[PDB]
Amino acid sequence: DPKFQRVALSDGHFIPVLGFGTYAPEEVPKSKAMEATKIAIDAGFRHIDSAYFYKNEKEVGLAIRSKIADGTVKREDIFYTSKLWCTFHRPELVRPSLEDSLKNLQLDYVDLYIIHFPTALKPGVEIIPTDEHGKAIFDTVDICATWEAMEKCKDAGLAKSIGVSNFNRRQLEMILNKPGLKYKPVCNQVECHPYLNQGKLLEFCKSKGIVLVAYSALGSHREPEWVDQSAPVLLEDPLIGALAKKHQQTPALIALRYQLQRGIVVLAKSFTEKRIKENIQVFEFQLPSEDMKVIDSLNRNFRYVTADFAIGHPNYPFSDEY
Ligand SMILES: NC(=O)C1=CN([C@@H]2O[C@H](COP(=O)(O)OP(=O)(O)OC[C@H]3O[C@@H](n4cnc5c(N)ncnc54)[C@H](OP(=O)(O)O)[C@@H]3O)[C@@H](O)[C@H]2O)C=CC1
């Protein structure tokens, strides 16, 4: 079945091309990620994307283990991703954080463990420590030192593959060029959609054998406190709509298909049963090249995720052109 198709990672493992996103706004209970991940697995999703920062790994782990126990899948059929949060970048904190995730999931390994952002923050109890004025407190940690601790996690068997998220081209070169490098990042998970199509970073990643993984491919949750209401609304875009009508699909499906045909691994979050089922219908139609070119005209360098917490940090990723 085409919906189970996978893309080769540089390390010899394989990643399903469509993934299920599990983040939701803080008012949504974590149970809904559990319930939705069960439905996703039933619908045919096998790649599941989470993070320490989402505070949902006990719930997503329960979902996965329930679907292993009712025989819908085996562990090896699931591709689960987690992410190292910025307050754990110090080398001594990386494996213990992954081990905590694994204890919360009740799983023996993750398929993929990635550095969530390139900006280390002060370690401690707070997930985003701040000062008196509500600004985040930075830390100074060499990203290469964090990377070597990620390599040790692969060697320990706790992560089948390792990668990065929200890195720019300069930052990927830092790791690629690290003396002693043992494992190249297998991916770079970044925002990507028709308003931010990532064409330059994609070409760079492809030149280096790194898979680009797209988040906010359906336009995000648009939470205030990360997105100004003046943000363009991807799923209401009238041209995406016209193409959805042309193909007898939906806007969401156009947005997802665009990414698949560019060699991108695309995430899609939905906690609505009908939509979960819809989204995996992306494998049931194709776009012609002329329509791909039209969708390329939508690019406007618009980010739903600016990571304002990290503005002023030396490793802030989004100042460079790519
Ligand atoms: N590495 C990183 O820094 C980041 C990683 N991520 C990952 O990427 C995932 C996806 O990105 P995210 O920004 O969460 O959201 P998406 O861009 O995937 O959009 C989710 C929104 O689209 C809605 N939606 C889903 N499918 C449809 C459909 N078929 N028709 C209409 N609306 C639909 C959802 O509603 P509903 O659920 O109510 O159905 C939700 O409101 C995250 O969950 C997370 O796993 C995201 C941001 C950052």
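So for chain A, numbering is Swiss-Prot's, and the shown residues are 2-323, in order.
Each residue, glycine too, has its Cβ placed from N, Cα and C.
Per Swiss-Prot, the feature NADP(+) binding site maps to 23-24, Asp50, 166-167, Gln190, 216-221, 270-280; the stated evidence is experimental evidence. Residues annotated as substrate binding site in Swiss-Prot: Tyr24, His117. Among the mutagenesis results in Swiss-Prot, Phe54 to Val has the note: 73% reduction in 20alpha-HSD activity; little effect on 3-alpha-HSD. The residue drawn here is the original one. Quoted from Swiss-Prot for the published mutagenesis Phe54 to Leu: 49% reduction in 20alpha-HSD activity; little effect on 3-alpha-HSD. For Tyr55, the entry in Swiss-Prot reads active site, proton donor. According to Swiss-Prot, the mutagenesis experiment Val306 to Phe carries this note: Greatly reduced 3alpha-HSD activity toward DHT; little effect on 20alpha-HSD activity.
Structural mapping of features recorded in Swiss-Prot.
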residue	record	contacts (Cβ under 8 Å, 6+ apart)
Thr23	NADP(+) binding site	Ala34, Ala37, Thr38, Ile49, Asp50, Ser51, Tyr55, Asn57, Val61, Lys270
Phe54	mutagenesis position	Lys84, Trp86, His117, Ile128
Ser166	NADP(+) binding site	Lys84, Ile115, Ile116, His117, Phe118, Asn189, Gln190, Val191, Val214
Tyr216	NADP(+) binding site	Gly22, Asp50, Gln190, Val191, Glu192, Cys193, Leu268, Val306
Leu219	NADP(+) binding site	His194, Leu235, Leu236, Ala253, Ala256, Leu257, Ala269, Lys270
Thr273	NADP(+) binding site	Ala37
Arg276	NADP(+) binding site	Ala253
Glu279	NADP(+) binding site	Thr251, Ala253, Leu254
Completion exercise
Expected list for ligand 1 (Cβ under 6 angstroms, recorded positions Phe54, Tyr55, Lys270) reads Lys270
Fill in the blank from the handout: Within the same chain, the residues at least 6 apart in sequence whose Cβ is under 8 angstroms from that of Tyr24 (substrate binding site) are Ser51, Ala52, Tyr55, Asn57, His222, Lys270
Practice task
Determine the Cβ neighbour count for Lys270 (NADP(+) binding site): the number of other Cβ atoms within 10 Å of its Cβ.
Solution key: 23
Practice task
State which of the following recorded positions has the fewest other Cβ atoms within 10 Å around its Cβ: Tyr55, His117, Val306.
Solution key: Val306
Completion exercise
Under a three-state DSSP reduction, the secondary structure at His117 (substrate binding site) is coil
